[PDB]
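Below is one structure, written out as structure tokens; the observations come after it.
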Amino acid sequence: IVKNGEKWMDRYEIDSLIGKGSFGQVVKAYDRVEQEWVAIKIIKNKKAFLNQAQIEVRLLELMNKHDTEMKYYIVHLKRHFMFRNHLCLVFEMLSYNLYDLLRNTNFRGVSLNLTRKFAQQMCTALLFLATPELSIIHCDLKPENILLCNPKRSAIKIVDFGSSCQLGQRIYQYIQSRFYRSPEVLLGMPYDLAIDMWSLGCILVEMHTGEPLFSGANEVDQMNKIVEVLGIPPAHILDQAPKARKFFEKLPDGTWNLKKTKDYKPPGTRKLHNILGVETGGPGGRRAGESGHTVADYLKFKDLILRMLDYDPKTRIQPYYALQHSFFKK
Ligand SMILES: Nc1cc(-c2ccc3occc3c2)ccn1
Ligand SMILES: [Cl-]
Ligand SMILES: [Cl-]
């Protein structure tokens, strides 16, 4: 839609394409007023994308009118305007995303120490979104949506509030990227901020192993891969779940089991202990003997992840309590 060298509103000079989304495109541009480069998110000229992007603008502006040390893990929306019938969101420039970081490791993962730094910033971000007057559910956390602030540094920010909603302003039943989709969403249940913490747990294991924890090809495969690691979800959750019978079957004695199709490891036998290599030199043993990768370091990480992957969104660890975990103690 946009040429390089093109000038908008005697303010912005378009340089190049940064990225394309379902929403439209992101371009690098020079702002002559501030005298800085910015990223402009250009929404498609169609009602569906316009209306959802108007929600993104509202939630970013809501976040910006809160000045607390907790808010600086969200990309900064500088302003927005309408141009040629496209809503245009102007952000600060950021660097490459955590998927690019994994790709750059040949999908062998970053160190437990770099994983910890990401975890601590993401947990702080989620604590900010949980502030009562915000209560923002990101709904699409994944490596692609976490960007480095600076290619020399390990500071990150979350981008893409395109799926996001406040608690009690849910639109879609089917949300989150499948690999990072919470059990409560797979099961058709009303969701709250705890779905982001599920995504985060998935993301942190992936950042350290190089590979997605739960790479379902569809929702049935997704839930089966979750069950391999974490077992059958508890009956009290399945009993209240609209879509339990998409994946599970209830038995005479009021118990639940997998529906099986034609031929997964038996429920709960694919141990996070072994995925992480807690006692076997880390993922594929590639961290054997490296500092900051002892059994004790690993056990703390495993414990925090298993708390983030609680099936029960009620007892799943919350951002403040995640920040107090031993994994983050020097
Ligand atoms: N909210 C939002 C923000 C971005 C965004 C914002 C700044 C950026 O700098 C480099 C890439 C990049 C992408 C993309 C999509 N949604
Ligand atoms: Cl991915
Ligand atoms: Cl979504």
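Swiss-Prot numbering applies to chain A: residues 148-410, 415-481, in that order.
Even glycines carry a Cβ here, placed using N, Cα and C.
Here is what Swiss-Prot says about this protein:
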{"type": "BINDING", "residues": "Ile165, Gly166, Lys167, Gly168, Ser169, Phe170, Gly171, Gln172, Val173, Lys188, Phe238, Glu239, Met240, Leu241", "note": "ATP binding site"}
{"type": "MUTAGEN", "residues": "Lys188 to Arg", "note": "Abolished protein kinase activity"}
{"type": "ACT_SITE", "residues": "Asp287", "note": "active site, proton acceptor"}
{"type": "MUTAGEN", "residues": "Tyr321 to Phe", "note": "Mildly reduces kinase activity. Does not abolish autophosphorylation on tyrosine residues"}
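Taking the features listed in Swiss-Prot, we show where each one sits on the structure.
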residue: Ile165; record: ATP binding site; DSSP class: strand
residue: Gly171; record: ATP binding site; DSSP class: strand
residue: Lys188; record: mutagenesis position; DSSP class: strand
residue: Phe238; record: ATP binding site; DSSP class: strand
residue: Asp287; record: active site, proton acceptor; DSSP class: coil
residue: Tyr321; record: mutagenesis position; DSSP class: coil
Recorded positions listed as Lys167, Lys188, least Cβ neighbours within 10 Å: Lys167
Where the model skips 4 residues between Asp410 and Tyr415, distance between their Cα atoms in Å: 8
Filtered recorded positions, from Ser169, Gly171, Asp287, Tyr321, whose Cβ is under 6 Å from an atom of ligand 1: none
Set of same-chain residues at least 6 away whose C-beta sits under 8 angstroms from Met240 (ATP binding site): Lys175, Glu183, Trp184, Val185, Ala186
Neighbours of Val173 (ATP binding site) among the recorded positions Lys188, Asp287, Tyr321 (Cα to Cα, within 10 Å): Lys188
Largest tally of Cβ atoms lying within 10 Å of a Cβ, found at which of the recorded positions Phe238, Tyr321: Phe238
Of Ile165, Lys167, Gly171, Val173, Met240, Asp287, recorded positions neighbouring ligand 3, Cβ under 6 A: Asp287
Rounded to the nearest Å - Cα separation of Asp287 (active site, proton acceptor) and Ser169 (ATP binding site): 13
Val173 (ATP binding site), number of other Cβ atoms within 10 Å: 19
